[PDB]
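Peer 1: Handing you this structure, nothing more for now.
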Amino acid sequence: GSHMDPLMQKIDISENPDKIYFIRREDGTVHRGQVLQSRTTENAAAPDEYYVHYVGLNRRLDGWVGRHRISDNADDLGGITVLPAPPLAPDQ
């Protein structure tokens with residue numbers, strides 16, 4: 001949460017627009033979605049939202065989604081539409 005890495009400067013679209021991005025829905029069920037735009041709010045030092053267009057899914061569903069929801073890999077999101085077992089308060 002400080003100083004943007006010289007590479008992790010938010011996912012770049014101009015490289016694979018066709019590439020389908022996965023987005024974890026609020027309920028939890030992850031679903032495909034094409035990203036077209038993105039904005040880092042006024043602050044522009046942490047905030048950032050990507051416009052997602054769920055493929056096949058209702059157009060109304062389309063909107064803005066936080067970076068945390070979008071990910072190139074599904075496993076990170078929800079392991080392919082599956083809720084991960086809640087941690088029993090892990091601590092050494």
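All positions are counted from 1 along the displayed chain.
Each residue, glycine too, has its Cβ placed from N, Cα and C.
From Swiss-Prot, here are the annotated features:
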{"type": "DOMAIN", "residues": "20-71", "note": "domain 'Tudor-knot'"}
{"type": "MUTAGEN", "residues": "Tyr54 to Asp (Swiss-Prot position 416)", "note": "Abolished association with roX1 and roX2 non-coding RNAs and recruitment to the male X chromosome. Knockin flies show male lethality"}
{"type": "MUTAGEN", "residues": "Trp64 to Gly (Swiss-Prot position 426)", "note": "Abolished association with roX1 and roX2 non-coding RNAs and recruitment to the male X chromosome. Knockin flies show male lethality"}
{"type": "VARIANT", "residues": "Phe22 to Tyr (Swiss-Prot position 384)", "note": "In strain: Africa-0, Africa-3, Africa-4, Congo 194 and Mof.591A.s"}
Peer 1: Would you find the one among the recorded positions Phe22, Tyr54, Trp64 whose Cβ has the most company, meaning other Cβ atoms within 10 Å?
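Peer 2: The residue with the densest Cβ neighbourhood is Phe22.
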Peer 1: Which residue counts does DSSP give the domain 'Tudor-knot' (20-71) for helix, strand and coil?
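Peer 2: Going by DSSP assignments, the domain 'Tudor-knot' (20-71) contains 0 helix, 25 strand, 27 coil.
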Peer 1: To the nearest Å, how far is the Cα of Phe22 (variant position) from the Cα of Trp64 (mutagenesis position)?
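Peer 2: It is 13 Å, counting Cα to Cα.
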Peer 1: Between the Cα atoms of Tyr54 (mutagenesis position) and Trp64 (mutagenesis position), find the distance and write it as a whole number of Å.
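Peer 2: Checking the Cα atoms of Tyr54 (mutagenesis position) and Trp64 (mutagenesis position) gives a distance of 11 Å.
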